[PDB]
Structure formats: structure tokens, C-alpha cells
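Report on one structure; see the data block that follows.
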Amino acid sequence: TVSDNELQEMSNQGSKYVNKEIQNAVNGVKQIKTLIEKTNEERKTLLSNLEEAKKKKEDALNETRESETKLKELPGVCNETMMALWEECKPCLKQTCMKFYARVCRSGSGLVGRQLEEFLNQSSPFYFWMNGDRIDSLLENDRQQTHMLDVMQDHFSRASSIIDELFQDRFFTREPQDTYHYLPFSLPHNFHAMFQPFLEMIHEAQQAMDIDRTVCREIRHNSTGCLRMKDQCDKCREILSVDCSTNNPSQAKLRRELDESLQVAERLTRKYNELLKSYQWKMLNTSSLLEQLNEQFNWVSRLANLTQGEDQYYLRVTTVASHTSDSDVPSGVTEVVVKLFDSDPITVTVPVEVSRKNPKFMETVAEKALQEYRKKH
Ligand SMILES: *[C@@H]1O[C@H](CO)[C@@H](O[C@@H]2O[C@H](CO)[C@@H](O[C@@H]3O[C@H](CO)[C@@H](O)[C@H](O)[C@@H]3O)[C@H](O)[C@H]2NC(C)=O)[C@H](O)[C@H]1NC(C)=O
Ligand SMILES: *[C@@H]1O[C@H](CO)[C@@H](O[C@@H]2O[C@H](CO)[C@@H](O)[C@H](O)[C@H]2NC(C)=O)[C@H](O)[C@H]1NC(C)=O
Ligand SMILES: *[C@@H]1O[C@H](CO)[C@@H](O)[C@H](O)[C@H]1NC(C)=O
Ligand SMILES: *[C@@H]1O[C@H](CO)[C@@H](O)[C@H](O)[C@H]1NC(C)=O
Ligand SMILES: *[C@@H]1O[C@H](CO)[C@@H](O)[C@H](O)[C@H]1NC(C)=O
Ligand SMILES: *[C@@H]1O[C@H](CO)[C@@H](O)[C@H](O)[C@H]1NC(C)=O
């Protein structure tokens, strides 16, 4: 029973909130620019944290490495029971890792066990006694970290270069027009010739940024991952318990010096990995923000080419209805059918508190309808 004259006034009223979107849209672009530039500075101060943290880690590693070379100058095994535990440690390790890879991981259990037995035969129980596995598994982790930062940093600096060049345009500089509440908003006269350069630069930055199941990957990569399971086997934790204090007191002291430097180096390596993980998030954030910037610029452009025609309503209200009229409508809402930019009719649901005698009725309808329209492309 809604008068056509009212539907027309709703169309007049709703069409004027389309011009507020073009303004809001440009602000969304400029607000995203702020967040990207904010994250960029947070990345830089994080990089300065990594450069301080790298030195401390590196110094701790040279002291650890300086310690293991002095323990290889004295390479003999003190107890001769060690040599007999080695040939009962080795078979046990092979089985516990094979059993793991088959149960937890995948196929190739025997392949892993073979690669391990071969390496353990080219190995000695002294290497175990001096925690030689932990030294190697730390020095390699240190190199993986150095590589990860090298890659991430160079991906980031390229994208940051493309982005800073894009943000040197004055389209992104805040203007008073963005805050006008009574006077209308107007895009630049040459937006069609600014759209494509910008969008491509956002695409180029998105490209630049683009880079237990964990143990299974490692055991597949190198069978030495099995040596994380020394604890499970008895003879091996006994090789590690051997006191050489009576037999070779000089070896025992150097081993205690190494273990000290080892724990420090590991602490500072876990600290570096947490900063690296924080840097990774800044990288993902920036990729997430660039995707928004793309969707926002398209929305501005989409709005721009659709609103240049003033011959008919931007938003035309076709029907208003309630649970009285349709009765398929839910009870506490009214449904407004809308033809936005002469596209397929969009249906909007607004609660009766905003529907009945509310001046923010058509502001709600228009904002909702435009949100749906935006989703459609
Ligand atoms: C790494 O070195 C060890 C040395 O202990 C190799 O294990 C040894 O392998 C030989 C032959 O492969 C075994 O000899 C056989 O023993 C059985 C039962 O004792 C006997 O019936 C056979 O006639 C033969 O004498 C030996 O026992 C075994 N020792 C241990 C402690 O396992 C191992 O094969 C080497 N790894 C590689 C990849 O070569
Ligand atoms: C060689 O190693 C064995 C074990 O690795 C040592 O045996 C230990 O001896 C003490 C003293 O009798 C016992 O209390 C421990 O329980 C033994 N450990 C094990 C695992 O059996 C042995 O003392 C070492 N020999 C030398 C000369 O250091
Ligand atoms: C440890 O060696 C690395 C590589 O040469 C170097 O970066 C670091 O400064 C060294 N630390 C010390 C204390 O010499
Ligand atoms: C596995 O690790 C050992 C020592 O950590 C190394 O000598 C060997 O080359 C590694 N193998 C592979 C395939 O990475
Ligand atoms: C952004 O970074 C923070 C910490 O740097 C992280 O907690 C958050 O998950 C990141 N968000 C995205 C979308 O990557
Ligand atoms: C808007 O229309 C122009 C052509 O008039 C076109 O080049 C541009 O890609 C359109 N933008 C969107 C988001 O559809």
C-alpha cells in the first residue's frame, strides 16, 4: 500500500547517499595508505631490532664454535663402554625413527632408516657425547634465518619502493574536500588516466610481496632429523651421561664450556626467530592491506563510471514490504527492493526500528545496497 510518490522520494533520498560513498571511498583509499605506511615504519624498527639481535646471536655462535674446535683437538672417547653403547644406541635410533615416519608421516620408512644407519656409521659416539648434533642443528638454523631475512627483506624493499612511488601522487594527499559535509565531492578530472597506472603499481607491489607435520618434513629432507629422538633410546642418553672427569679432565672441562655457550646461543637464536616471525606478519599485513587498496580503487572507479550519467536515479526503490504483505518476510524487519545503477534488483532488510519514521531509513538502505553491489564485482 506504499504510494508510488513515496517510493520516488525514497529514490531521490537514496540516490544522494551514492555521492557520499564516492567521498567515503576515496577516504578508505587514503586511510589504507596510512596503515600501509604505518606498517612500513614498524617493519623498519623491527629490522633495527633484528640487526642488534643478529650480532648477539653471531657472537654467541663464534664462542660456541670456538669451543667445539678445542674439543676436536682432543677427539678420543674416554670410556670404552661408550664404544659398546654406540652399537646399541645406533640400532635403536634407526627403529624409533622408522617407526615414527611410518606411523605419523608417510611411505619411505625403510629409506629413512637406511640413510640414518649410513650417517651414524660415518659418525662416532664422541660426536654424540659432545652434543655435536645440536651444534650442527643450530648452525644450520642460523643460516636458514639469515636466508629467510635476506629473502623477506629484498621482497619487502622492492614492494616498498613501488608503493612509496605510488603514494607520491597528490591524489593520496588529504584535501579539505574529503571532509565536506554540505558541499559535494568531486574526483579528479583525469581519473580514468590515473586508474590504470595506479592499479598496475599496486599489482606490481602485490607480486613483489608474494613469497607433527614439521618433523616429518625434516626427516624426509635429512635423516639426521631422527636424532631429535635420542631421548627415546636408552644407550644414547647414557653416552651423553658419561663422566670423563676422572679419565680426561681437560675434555670434560671443554665440554662444560661448550654446553654453556650452546645454551646461550640457542636462547639468542630463539629470540631472533621470534623477531623473524614478527617480520613475517608485517609482510602478510602489508599484502593484506595492498589487496584492500586494490578492491578500494576498483570501487572508486566502478562508482565513477556509473555515476557520470544523471539522466535517471542512481538508486531506485521498486518495492517496500513487510511480514504483513509478503509473510515470507521475517517479522521484525521491512524489505526494500532497489535497482542500483539499473542493475539486477537488490533486496535490503532493515529492522522496523530503522524503518518506521526514521530519517536514517534511506541512509541504511543505500549503504546496505551499495555494500551488496560492491560484492557483485
Ligand atoms: C655399520 O657398522 C655396523 C658394525 O657393527 C654394521 O652392523 C653389523 O653388520 C654385520 C653385517 O652387515 C653384522 O654381521 C652379521 O651378524 C649376524 C648376527 O649377529 C650374523 O648372523 C651374520 O652372519 C653376520 O655375522 C653385524 O652383526 C652387525 N653388527 C651390529 C652391531 O649391528 C652395519 O651394517 C654398518 N652399516 C652399514 C650401512 O654398512
Ligand atoms: C664407564 O661407563 C660406565 C657406564 O657408562 C660406568 O658405569 C657406572 O659405574 C658406576 C659406579 O659403579 C655406577 O654407579 C653406574 O650405575 C654405572 N653406570 C652404568 C650405566 O652402568 C663406568 O664407571 C665408566 N668407567 C669409567 C672408568 O669411567
Ligand atoms: C663472529 O663471526 C661472524 C662472521 O665472521 C661476525 O659477523 C661476528 O662479528 C663475529 N663475532 C665476533 C665476536 O668476532
Ligand atoms: C644432513 O646433515 C649432515 C650433518 O648435519 C650433513 O653432513 C649432510 O650433508 C646433510 N644431508 C642433506 C641431504 O642435507
Ligand atoms: C599483522 O601483524 C600482527 C603482528 O605483527 C599479527 O598478529 C597479525 O596476525 C597480522 N595480520 C595479518 C592479516 O597478517
Ligand atoms: C569504469 O568504466 C571505464 C570505461 O568507461 C573502464 O575503463 C573502467 O575499468 C571501469 N571501472 C570498473 C571498476 O568497472
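What you see of chain A is 25-213, 239-260, 281-446, where the numbers are those given in Swiss-Prot.
Keep in mind that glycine also has a Cβ here, set from the backbone N, Cα and C atoms.
Noted in Swiss-Prot for the protein shown:
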MUTAGEN   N86 to Q  Decreases molecular mass of beta chain; when associated with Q-103 and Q-145
MUTAGEN   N103 to Q  Decreases molecular mass of beta chain; when associated with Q-86 and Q-145
MUTAGEN   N145 to Q  Decreases molecular mass of beta chain; when associated with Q-86 and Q-103
MUTAGEN   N291 to Q  Decreases molecular mass of alpha chain; when associated with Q-354 and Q-374. Decreases secretion; when associated with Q-354 and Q-374
MUTAGEN   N354 to Q  Decreases molecular mass of alpha chain; when associated with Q-291 and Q-374. Decreases secretion; when associated with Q-291 and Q-374
MUTAGEN   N374 to Q  Decreases molecular mass of alpha chain; when associated with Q-291 and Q-354. Decreases secretion; when associated with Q-291 and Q-354
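Everything Swiss-Prot records as a feature, shown here on the structure.
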| residue | record | DSSP class |
| --- | --- | --- |
| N86 | mutagenesis position | helix |
| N103 | mutagenesis position | coil |
| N145 | mutagenesis position | helix |
| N291 | mutagenesis position | coil |
| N354 | mutagenesis position | helix |
| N374 | mutagenesis position | helix |
Closest to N103 (mutagenesis position): which of the mutagenesis positions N86, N145, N291, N354, going by Cα position? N145
Let me know the whole-Å distance spanning the Cα atoms of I260 and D281; 20 residues are not modelled in that stretch. 23
What is the nearest of the mutagenesis positions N86, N291, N354 to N145 (mutagenesis position), using the Cα of each? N291
Go through the mutagenesis positions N86, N145, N291, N354, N374 and pull out the ones with a Cβ less than 6 angstroms from some atom of ligand 2. none
Given the mutagenesis positions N86, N354, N374, which one's Cα is the least distant from that of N291 (mutagenesis position)? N86
Select, from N103, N145, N291, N354, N374, each of the mutagenesis positions with a Cβ positioned under 6 A from at least one atom of ligand 5; if none does, say none. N354
Sorting the mutagenesis positions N86, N103, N145 by sequence and keeping only those with a Cβ under 6 Å from ligand 1 gives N145
To the nearest Å, how far is the Cα of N374 (mutagenesis position) from the Cα of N354 (mutagenesis position)? 31
Quick note, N354 (mutagenesis position) and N86 (mutagenesis position): C-alpha atoms separated, nearest Å, by 35
